[PDB]
Number of protein chains: 2
Amino acid sequence: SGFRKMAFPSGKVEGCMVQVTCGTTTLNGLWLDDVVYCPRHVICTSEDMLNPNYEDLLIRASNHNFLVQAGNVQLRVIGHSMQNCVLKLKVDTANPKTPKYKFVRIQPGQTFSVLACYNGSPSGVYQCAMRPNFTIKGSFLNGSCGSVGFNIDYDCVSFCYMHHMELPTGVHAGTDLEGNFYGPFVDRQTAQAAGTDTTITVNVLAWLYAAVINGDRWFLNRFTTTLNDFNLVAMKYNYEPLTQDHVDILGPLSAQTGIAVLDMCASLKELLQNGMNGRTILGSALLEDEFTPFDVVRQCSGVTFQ
Amino acid sequence: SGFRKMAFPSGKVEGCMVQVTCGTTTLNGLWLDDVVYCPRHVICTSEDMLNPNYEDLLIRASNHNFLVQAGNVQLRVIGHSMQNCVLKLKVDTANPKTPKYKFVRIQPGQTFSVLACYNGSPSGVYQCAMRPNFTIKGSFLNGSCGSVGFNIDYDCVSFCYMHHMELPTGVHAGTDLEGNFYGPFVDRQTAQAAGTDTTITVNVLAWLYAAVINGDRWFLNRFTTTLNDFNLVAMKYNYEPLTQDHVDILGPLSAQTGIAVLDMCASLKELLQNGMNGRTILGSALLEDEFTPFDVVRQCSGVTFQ
């Protein structure tokens, strides 16, 4: 059995990553059909980064100012348009490795695998999720722009993330493939801090069910609690308010293990007021909120007795 | 910034995964050139994992019994050989997606990425480590046999693991691509179990070294201690004794850092009693030992792989 933080096979995405260069700046781009997507701050320099006028920079730019590299073969740019905060570079040849894809703007709390890239080549793949403050706790260095996040459903690659910047607190912020940012962020050089990062309550509960399958059944309580008793009382270290939509998707995990959704919420009420003197849970020490209820069933193909 | 447990881009490996079927059992196989590698226990139906004669079943079974299937086209096997504990099938045509591969055997302590596959189709990829007891705490389900572990240098894929079975204790055991098991395990399912597991000391120091490279500073101090006395507490606790070569491997981690290898020993001997009076230690308030120093520099630099 076992349970680990897995990521989707990044193979289908590697075939779409290319290198985009504009002047002295070099970052990654997503090659889909005959269009190359990348963050729009590639056409900017250091002097004009205080308050860039992308409309002015885009028009005054040229097609040959962009140097798109697909591995070692250079791609010819025939047109350039801007959609919000992502740049669309139209090329002459379509990407033969284009997989069936879609653009999905995920909500804060959902997970997705990221493919970190540098100079158009993939470096690594990891799983993560958007924090409540519309940020991600990924790992990026200089030249990581263009690193996309994605999920794979059946066989279609649902892109959702497009890395742009890194907050001074260490976290990262990005957009979707349509160019809309995630959170109160804008791509310009100004005093821009992150926000209050709480905790994904629903993910924590799901992570508990994942542990119950692989042994670890010593954190079950027999005193369910209501809604306000889990919010106005169980919010000492900031936890996202659980809604009646979370218990809907937690059904399969509840009918599988046998622990009611409301009953599992009482388990956290005991751990959030005490903790452990050294007793580990599944694998980690602090509650992991990086596993959605869909990730658990995805990796714990258990049967739900009825 | 940021430090995640990344896995290698599995693209070059996904193109080598096929579905091997013999009789009624179907497990995964690695298609490299015109040879398909898969566990030897594919020729053994679910009624022979006790003491079956393999060289007798191999010469008895012909080529029509096997059924190798790629993405959508079925292959044709010609020669079937058994090397140690891997069933080699010499197919008709060679895999056009064959990368510059390489069969290497890793000793307990090194890390590698695992590509989980079912029915010849990848499903997930994660990063793990070879435990001191010659096992891995991976995530596998029924039908995952044949899934391989690999490392990438740049253009070369270093295969090092092939899943064969799961032990009753939850961990998983397998072989290299030469067919030799990791540890005193056998393919015939008996009452075999893994030994006592220990924590990799060199990997914890390499991980604690990245914490400083990132910016986390609160558990640091300076109480020098040479290579003599630290082994006392390392063996009394549940840790692998820090050998002499482990110090030389941490060399490059001290060049672009300046901290002495013997300096971090004072910070580790104190975080094993008082608990976590601070909690935040690069995320996850516990000792992580699945970061080999060779992979800590690659994530703190930007080493890409094609």
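What you see of chain A is 3264-3569, where the numbers are those given in Swiss-Prot.
Quick reminder: no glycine exception, Cβ is built from N, Cα and C everywhere.
Reduced to three states, the DSSP call for A:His3304 (active site, for 3CL-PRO activity) is helix. Residues or ranges marked as active site, for 3CL-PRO activity by Swiss-Prot: A:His3304.
Per Swiss-Prot, active site, nucleophile is recorded for A:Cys3408, and the stated evidence type is experimental evidence. Counting every protein chain shown, 23 other Cβ atoms lie within 10 Å of the Cβ of A:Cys3408 (active site, nucleophile).
Per Swiss-Prot, natural variant A:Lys3353 to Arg is noted as: In strain: Beta/B.1.351. Under the DSSP three-state reduction, A:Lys3353 (variant position) is assigned to strand. Shown in sequence order, A:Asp3297, A:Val3298, A:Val3299, A:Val3340, A:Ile3341, A:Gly3342, A:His3343, A:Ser3344 are the residues of the chain, 6+ apart in sequence, with a C-beta less than 8 angstroms from the C-beta of A:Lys3353 (variant position).
Under natural variants, Swiss-Prot gives A:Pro3395 to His with this note: In strain: Omicron/BA.1, Omicron/BA.2, Omicron/BA.2.12.1, Omicron/BA.2.75, Omicron/BA.4, Omicron/BA.5, Omicron/BQ.1.1, Omicron/XBB.1.5, Omicron/EG.5.1. A coil conformation is recorded for A:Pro3395 (variant position) in the three-state DSSP classification, outside any helix or strand.
Within the same chain, the residues at least 6 positions away from A:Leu3468 (variant position) whose Cβ sits under 8 Å from its Cβ are A:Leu3505, A:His3509, A:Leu3513, A:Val3524, A:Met3527, A:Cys3528, A:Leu3531, A:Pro3556, listed in sequence order. Secondary structure at A:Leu3468 (variant position), taken from DSSP and collapsed to helix, strand or coil, is helix. Swiss-Prot gives this note for the natural variant A:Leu3468 to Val: In strain: Zeta/P.2.
Look at A:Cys3408 (active site, nucleophile): DSSP puts it in coil. Around A:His3304 (active site, for 3CL-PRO activity), the same-chain residues six or more apart in sequence whose CB sits under 8 Å from its CB are A:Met3312, A:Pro3315, A:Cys3348, A:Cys3408, A:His3427, A:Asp3450, listed in sequence order.
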